[PDB]
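Chemist: Have a look at this one before I ask anything.
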Amino acid sequence: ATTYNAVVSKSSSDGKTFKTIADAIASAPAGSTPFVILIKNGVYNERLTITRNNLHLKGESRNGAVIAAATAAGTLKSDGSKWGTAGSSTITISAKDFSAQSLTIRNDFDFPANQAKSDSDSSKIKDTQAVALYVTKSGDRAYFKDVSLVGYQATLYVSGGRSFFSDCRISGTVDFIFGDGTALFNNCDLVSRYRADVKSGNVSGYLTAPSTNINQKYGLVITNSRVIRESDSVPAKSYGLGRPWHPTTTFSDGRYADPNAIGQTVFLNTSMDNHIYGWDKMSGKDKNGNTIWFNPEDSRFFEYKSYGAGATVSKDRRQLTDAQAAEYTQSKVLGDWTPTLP
Ligand SMILES: COC(=O)[C@H]1O[C@H](O[C@@H]2[C@H](O)[C@@H](O)[C@@H](O[C@@H]3[C@H](O)[C@@H](O)[C@@H](O[C@@H]4[C@H](O)[C@@H](O)[C@@H](O[C@@H]5[C@H](O)[C@@H](O)[C@@H](O[C@@H]6[C@H](O)[C@@H](O)[C@@H](O)O[C@@H]6C(=O)OC)O[C@@H]5C(=O)O)O[C@@H]4C(=O)O)O[C@@H]3C(=O)O)O[C@@H]2C(=O)OC)[C@H](O)[C@@H](O)[C@H]1O
C-alpha cells in the first residue's frame, strides 16, 4: 500500500497536480512525518535544495522522469561571483531520511563544448566541476534506488553521513564520486565518459576522489557493481579507480589541503573494463603554499575479487582478505540504518 502526498506533472490534463517539483516540495507541511511526491515523466529544469526531513521523491520511470539544470563551479551569479563546486549542484540534500526512486538527475553543463571553445573565449570556464547531486554535512540516511546521475567532472558529491545507492547509473569523468561521506553503492553502473579534449596517452578521469577523515571507518564502498566505459573510444588504461582528495580547509594556521582527509575507496565483487589502470595520486596546496602530492599507497584504497579486463592484481593494487572483506557488508557500513522506501 503506497499513497502520494503530492503529484507533479507536465500536463494540465492530469488535474490536481503541481507544475514544478520545487512547488510540490515547498507545499509539504513543516515537520518530519513522511512526505511522498510522485513525479510524472518529463524533463524538469529545476535546481532543488531539500531541507525537510523524511521527504521522498518517486519518478514515474528512471528513463522518463528527469531533473536537470546546467551549472558549473565557474558559472557566475548575479553579483559576479562563482557558484563554486558545492553551489553548482542540481539537487542538494541537506536533510535526514531522504529518498529518491526511479528518476534521473543531471547537471547539463556541456563540458565537451566548453573544452572545445577557443582559449581566448571569455565564456570558456576553467572551474569545470558541475555537480548533479550533493549530499551535505547535514545529510544522513539518504537512499537512492533506480536513480541515474549524469555529469562530467564532479557528478556526485557525497559528504556528511550515510548514503546508499542501489540499482543506479552514475556517469562522469574527473572525480565523479567524491567527498567525505559514508556512501555505499550496490548493483550500480559506474560509467566512465569519453574525453575529446585529452591527448592519447594522458588520463581521462578518476572514478572516485574520497576525502574521508582518517577517524571515519567507512568512505566510498562499491559492491556488486559494474565499472564500464561509455564507448569503445574510451581508451584502455585511461581511468583511475580513485585519487586522494585532501580538500582545501580553513584551520587555525591557514587555509590548505586537509592532512587528515585520508580517503577510502573499496571495491568488492565489481566488474571493471580495461579502461581502468589502477589508482592515482592527487595534488593540493600545503600550509606554506607549496604543491603537495598525496599518494594512493598512503590512502585507504582496496579491492576484493574484482573481475573483467581492468581487474589486474599487483603490489600497486592492494587486495582485501576474506576476513577483511566481511567488514564491508551493508550492515557494517550503514550501521543501525536500514534503507527503506515509502
Ligand atoms: C560551519 O559554519 C557555518 O555554519 C557557516 O555556514 C555557511 O557556509 C557555507 C558552508 O557551510 C561552509 O562549509 C563554507 O565553505 C567553503 C566554501 O565556501 C564552500 O564552497 C566549500 O568548499 C568546497 C571544498 O570544501 C573546498 O575544498 C574547495 O574545493 C576545491 C574544488 O571546488 C573541488 O571541486 C575540488 O577540486 C579538485 C581539485 O582540487 C581541482 O584542482 C580539480 O582537479 O578538481 C578536483 C575535483 O573536481 O574534485 C571533486 O577540491 C578543491 C580544493 O580542494 O581546493 O571548494 C569547494 C567548493 O567550492 O564548493 O567549503 C569551503 C570550506 O569550508 O573549506 O562556506 C559556505 C558558504 O559561505 O556559502 C557559499 C555560512 O555562509 C556561514 O556564515 C557559516 O554560518
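Here chain A follows Swiss-Prot for its numbers: 25-366, in order, are the residues you see.
Placement of Cβ uses the backbone N, Cα and C atoms for every residue, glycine included.
Swiss-Prot lists these features:
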ACT_SITE  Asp199  active site, nucleophile
BINDING   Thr109, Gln153, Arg219, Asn226, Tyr230, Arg267, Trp269, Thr272  substrate binding site
MUTAGEN   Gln153 to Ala  Strong decrease in affinity for substrate
MUTAGEN   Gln177 to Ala  Strong decrease in catalytic activity
MUTAGEN   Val198 to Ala  Strong decrease in catalytic activity
MUTAGEN   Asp199 to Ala  Loss of activity
MUTAGEN   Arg267 to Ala  Loss of activity
MUTAGEN   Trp269 to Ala  Loss of activity
MUTAGEN   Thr272 to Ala  Decreases affinity for substrate
MUTAGEN   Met306 to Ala  Strong decrease in catalytic activity. Decreases affinity for substrate
Chemist: Between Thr109 (substrate binding site) and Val198 (mutagenesis position), what C-alpha distance do you get in Å?
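Modeler: Counting only the Cα atoms, the answer is 13 Å.
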Chemist: So which of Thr109, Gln153, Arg219, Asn226, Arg267, listed as recorded positions, have a Cβ under 6 Å from an atom of ligand 1?
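Modeler: Checking each Cβ against ligand 1, the ones under 6 Å are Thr109, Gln153.
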Chemist: From the Cα of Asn226 (substrate binding site) across to the Cα of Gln177 (mutagenesis position), what is the distance in angstrom?
Modeler: 16
Chemist: I need the CA-to-CA distance for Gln153 (mutagenesis position) versus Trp269 (mutagenesis position), whole Å please.
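Modeler: About 14 Å separate the Cα atoms of these two residues.
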Chemist: Compare the C-alpha of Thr272 (mutagenesis position) with the C-alpha of each of the recorded positions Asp199, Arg219, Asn226, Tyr230, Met306, and give the closest one.
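Modeler: Spatially nearest to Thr272 (mutagenesis position) by Cα position is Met306.
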Chemist: In the structure shown, which of the recorded positions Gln177, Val198, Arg219, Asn226, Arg267 has the fewest Cβ neighbours within 10 Å?
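Modeler: Counting other Cβ atoms within 10 Å of each of the recorded positions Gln177, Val198, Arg219, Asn226, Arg267 gives the minimum at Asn226.
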Chemist: Measuring Cα to Cα, how far is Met306 (mutagenesis position) from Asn226 (substrate binding site) in Å?
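Modeler: Roughly 15 Å, rounded to the nearest whole number.
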Chemist: Using DSSP and three states only, what is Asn226 (substrate binding site)?
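Modeler: The residue in question, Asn226 (substrate binding site), is coil (DSSP, three-state).
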